[PDB]
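Everything below concerns the one structure shown next.
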Amino acid sequence: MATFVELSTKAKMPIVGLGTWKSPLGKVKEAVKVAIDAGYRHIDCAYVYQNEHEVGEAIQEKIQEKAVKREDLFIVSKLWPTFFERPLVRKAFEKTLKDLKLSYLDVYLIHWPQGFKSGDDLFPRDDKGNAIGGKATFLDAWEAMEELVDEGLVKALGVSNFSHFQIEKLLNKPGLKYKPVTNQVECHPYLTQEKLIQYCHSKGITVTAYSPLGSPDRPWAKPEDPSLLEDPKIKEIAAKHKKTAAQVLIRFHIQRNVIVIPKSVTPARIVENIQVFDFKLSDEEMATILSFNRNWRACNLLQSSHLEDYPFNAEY
Ligand SMILES: NC(=O)c1ccc[n+]([C@@H]2O[C@H](COP(=O)([O-])OP(=O)(O)OC[C@H]3O[C@@H](n4cnc5c(N)ncnc54)[C@H](OP(=O)(O)O)[C@@H]3O)[C@@H](O)[C@H]2O)c1
Ligand SMILES: Oc1c(F)c(F)c(-c2c(F)c(F)c(O)c(F)c2F)c(F)c1F
């Protein structure tokens, strides 16, 4: 099996999960099926990925075939920032829950802190492709999301792409009902997030590492961009353990008690990515890997950088 990180709610969040961004229809269903078979219990989803209906199919299949029980699955989705207006929070969540064919979510995340123009255009933008903002804020969103927890439709709330300033704004809001259980952010040896992980952990907030393999198929990749999978120094450590680069990149987070959600639709890779509980990176190897920090992001979202709550201006 695979280990977990205990949340502030005492719920157990499986430390490896399956990413689903850009997992195509026609592949994502088989991907979820192979992952469950391979021992994955945590699946990371989102409204904006537009494939929740197929993830839902796969989960239902495995449950009705007795491969797994709902209570042993840990399903996460995210509210997109075109839906921060209160009534849209409900409508957006209802579509996610119905697509996923579930009666509750384990975690529901604010996907990004900056609000976008409210509505069903997911990427409202000007002529240059710059995001158009909305006046509803992540605090408005959180307020409405808290009702879902009151109603037992979501077990816990969290945030994604929040800086420590934005988490402080959240924690320090008077009249807060629920606290975020996780902050899902990009994290890997080129962006080690030392200060942000230290902050979150000090507040009882776990970290979920996204793009842990450096998202090698991001359509905006430039050949001069760094490549973690092909990095000779990462590959050196892999070799030392007779493991793959990807397995080292995943194990890196487990050893920092950080949840990690590599994405694949390739059955061999889905299996490979969870074969990370039979080796250990040594203290010196962990130190070497941490030294690779470049403060480099695969996910800059520069087209939203002019917005008030754009998260990446702050140091952490
Ligand atoms: N909250 C956010 O704003 C946010 C942002 C980014 C990502 N995420 C979440 O985090 C998940 C993971 O991040 P990501 O999808 O950006 O990138 P990633 O997991 O770092 O990398 C995925 C890419 O690596 C390939 N791959 C997977 N396993 C491999 C292996 N063992 N060896 C070689 N290549 C491998 C995949 O190919 P194949 O699929 O073709 O096998 C895919 O092209 C996302 O899917 C999403 O769930 C969240
Ligand atoms: O959940 C997300 C995701 F998985 C992404 F890859 C992106 C994403 C991103 F943050 C970026 F910065 C990109 O340049 C990109 F192409 C993306 F797909 C994103 F915005 C998300 F909200």
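Backbone N, Cα and C define each Cβ position, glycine as well.
Here's what Swiss-Prot has on this protein:
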type     : residues                                    : note
ACT_SITE : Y49                                         : active site, proton donor
BINDING  : 20-22, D44, 160-161, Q184, 210-217, 261-273 : NADP(+) binding site
BINDING  : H111                                        : substrate binding site
MUTAGEN  : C299 to S                                   : Decreased affinity and reduced catalytic activity towards 4-hydroxynonenal
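Overlay of Swiss-Prot annotations on the structure.
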{"residue": "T20", "record": "NADP(+) binding site", "Cβ within 10 Å": "24"}
{"residue": "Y49", "record": "active site, proton donor", "Cβ within 10 Å": "19"}
{"residue": "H111", "record": "substrate binding site", "Cβ within 10 Å": "21"}
{"residue": "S160", "record": "NADP(+) binding site", "Cβ within 10 Å": "23"}
{"residue": "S211", "record": "NADP(+) binding site", "Cβ within 10 Å": "24"}
{"residue": "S215", "record": "NADP(+) binding site", "Cβ within 10 Å": "22"}
{"residue": "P262", "record": "NADP(+) binding site", "Cβ within 10 Å": "26"}
{"residue": "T266", "record": "NADP(+) binding site", "Cβ within 10 Å": "13"}
{"residue": "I270", "record": "NADP(+) binding site", "Cβ within 10 Å": "23"}
{"residue": "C299", "record": "mutagenesis position", "Cβ within 10 Å": "16"}
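Cα to Cα, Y49 (active site, proton donor) and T20 (NADP(+) binding site) are separated by 8 Å. When the Cα atoms are compared, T266 (NADP(+) binding site) and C299 (mutagenesis position) turn out to be 23 Å apart. Checked against ligand 2, the recorded positions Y49, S160, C299 give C299 as the ones with a Cβ under 6 Å from it, listed in sequence order. Within the set of recorded positions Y49, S211, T266, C299, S211, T266, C299 have a CB atom less than 6 Å from some atom of ligand 1. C299 (mutagenesis position) has none of the binding-site residues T20, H111, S160, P262, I270 nearby, counting only those with a Cα within 10 angstroms of its own Cα.
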